[PDB]
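These notes are about the structure you will find just below.
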Amino acid sequence: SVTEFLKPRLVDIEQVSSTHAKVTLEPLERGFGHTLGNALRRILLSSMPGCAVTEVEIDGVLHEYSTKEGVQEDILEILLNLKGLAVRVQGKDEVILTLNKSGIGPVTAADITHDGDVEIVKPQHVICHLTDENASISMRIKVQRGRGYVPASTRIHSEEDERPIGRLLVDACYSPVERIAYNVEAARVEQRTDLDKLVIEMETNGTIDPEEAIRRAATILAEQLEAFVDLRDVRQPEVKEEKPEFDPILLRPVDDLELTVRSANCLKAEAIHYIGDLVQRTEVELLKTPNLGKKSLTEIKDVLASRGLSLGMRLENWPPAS
Amino acid sequence: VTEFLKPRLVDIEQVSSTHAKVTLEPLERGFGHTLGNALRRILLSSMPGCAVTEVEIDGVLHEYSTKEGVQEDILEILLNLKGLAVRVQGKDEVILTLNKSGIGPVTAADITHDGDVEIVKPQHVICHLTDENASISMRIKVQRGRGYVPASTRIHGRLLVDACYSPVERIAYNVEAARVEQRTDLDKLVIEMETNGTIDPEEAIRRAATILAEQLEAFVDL
Amino acid sequence: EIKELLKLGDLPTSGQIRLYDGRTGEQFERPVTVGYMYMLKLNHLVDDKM
Amino acid sequence: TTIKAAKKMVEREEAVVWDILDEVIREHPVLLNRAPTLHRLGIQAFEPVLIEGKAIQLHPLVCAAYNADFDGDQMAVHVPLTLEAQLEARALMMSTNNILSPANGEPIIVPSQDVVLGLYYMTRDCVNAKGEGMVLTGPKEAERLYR
Ligand SMILES: [Mg+2]
């Protein structure tokens, strides 16, 4: 009407192919056409949860700058094809896929050991070519769900994750969408004029679902907009915080300090799960603790007192609040 | 993690009480542009308000004119009326009368004090007058419209003027870079806006955000 | 001959296409030139200077 | 507490070192220089802003002043460390001080290209363009009418 006009709704998920999909939002009042069009295009192209491959491992090869007797392409080409490979994980967020193959011919996506929670979007995608009778490859493929695009360089988190030599990092490029075209048109409103129907076609990996992608992008937009739907002078800095300095690792059981289960039952033989209770327990209760001789006592002295703590320290503040 | 970042805004600078400058930080790699552009395009056009659209001087019925008693042409008068921001109550359309005589500046505060309207700046000069024996009157009709609707688009005797329903006078978003401890660069939005004074600027941002969210409501899940 | 070859495809003879700013969503006036040019990379790469 | 501990911390780049660095240069000037420094402007003083990558951004106007293209021309940086030198760079060789060549009293800060094109396009007149013949209550009104 004059004010408080009407909202649109999704009225088509028309798909022409496995990937090229079309949706038709309608009806947009006026000027909202380009608004929502460009906004949804930016959101979709920017951030959609994809699950491309991230970490691969082939038993024969050491570094991706090598070859393998039997495979037509180099390991580099294999990794690039893998990055090209798309997949849809359903159950978990990260998964491991084994691909075993032998004999002459092209190794494609279907040949991998699929699962139930994992589904190959298109199997005909060629991975490599074996060009010898008794030539074979087995490979593990880490596939994790993520948003956006992270290169192989910065994804390093420690100094031992790469130490397994066979772990080849493929720079993950997970975004189901590939291009987002859109355009406004005169919606066939039953009785009004120049209302706008917004047609959006998405060319994608086929992984994500078109209407699902639209609704996810709209949720993202609404969440980001909620920031200044009620904006006011707000500041997260609350200087001079007040919190008890009790260390939280004391709340956990003792067994969470990377040691065996026999020593665990040993500290379960004195009925001491807590670290916040063992902290009031010096070494005056170890050889008297059931079956603490040399080996299990060696574990107790190694994995506990080395992490910066001490086996029994007097404190007066416990437990807030366990 | 399929969970995005939400801004910890830093400033609502309210210089001049009608021209505000909001900052917002931080926003994801591209969300600054999309949010700024969406808010700007909505606020410019699709943001309802009230403004004058009909002018009728009961002595002159032409844009072009040689009308004495005022040292301003009718075009100056139409221009001044274009900016006469008036906030209307439950009524959707009302006419006002401005019969006045005197010496100098016919100003807004001389409008007959109706109960269904409210001028935002009675201190607004409308048109200066010949100093003696000059009493030109005019009626003016407002409407509850959507945004900027020019006269050429309205032209289809009764004078017309550029309808400007959008309370915002100007608005511009500028996106800079902002830091998160190791993150390269996240959009930091800075929207400067300037309204008619009929609504405070932050209130207008709130209104536009609400209208966009209630547009979006048909698709989201939570 | 280039015009005829473009006519073979379904592309404009002027070799200029109405583009759109990915930020705003409104089109640049004055249709701009866009094509497929070959582009090299030289070993003056930055990691050898900084 | 120890200097070697601080060296280790910088070696690891803890999330606090970036805040520290951003703090320590909030006003600390810096010197940028071009390889052939023909005249006085070949070395100027700026305030640094942290960015990514490895390139050295610099304002286009002063890069027209350096006689510096972007064909891959390299530039050297320098950090004035003593207090006298910091304040000297801030007071003498900061770009907002050198705006006329010592040779001619002409202004060295000249918008070279890609903006003169912009402004020139923004200031012309098509005889019959959409919107011709209106009246605007001010510049901001025209800006809104255009966007
Ligand atoms: Mg050069």
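Residue numbering in chain B adheres to Swiss-Prot, whereby the residues present occupy positions 5-160, 169-234 in order.
Here the Cβ of each residue, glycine as well, is placed from N, Cα and C on the backbone.
Among the mutagenesis experiments that Swiss-Prot reports, B:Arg45 to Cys is described with the note: In rpoA112; temperature-sensitive, blocks RNA polymerase assembly. B:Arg45 (mutagenesis position) falls within a helical segment according to DSSP. Annotation for B:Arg45 (mutagenesis position): no spatial neighbours, criterion Cβ-Cβ under 8 Å with sequence separation of six or more.
A 10 Å cutoff on Cβ-Cβ distances gives B:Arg191 (mutagenesis position) a total of 16 other Cβ atoms nearby, all chains included. In the three-state DSSP scheme, B:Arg191 (mutagenesis position) is classed as strand. According to Swiss-Prot, the mutagenesis experiment B:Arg191 to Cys carries the annotation: In rpoA101; temperature-sensitive.
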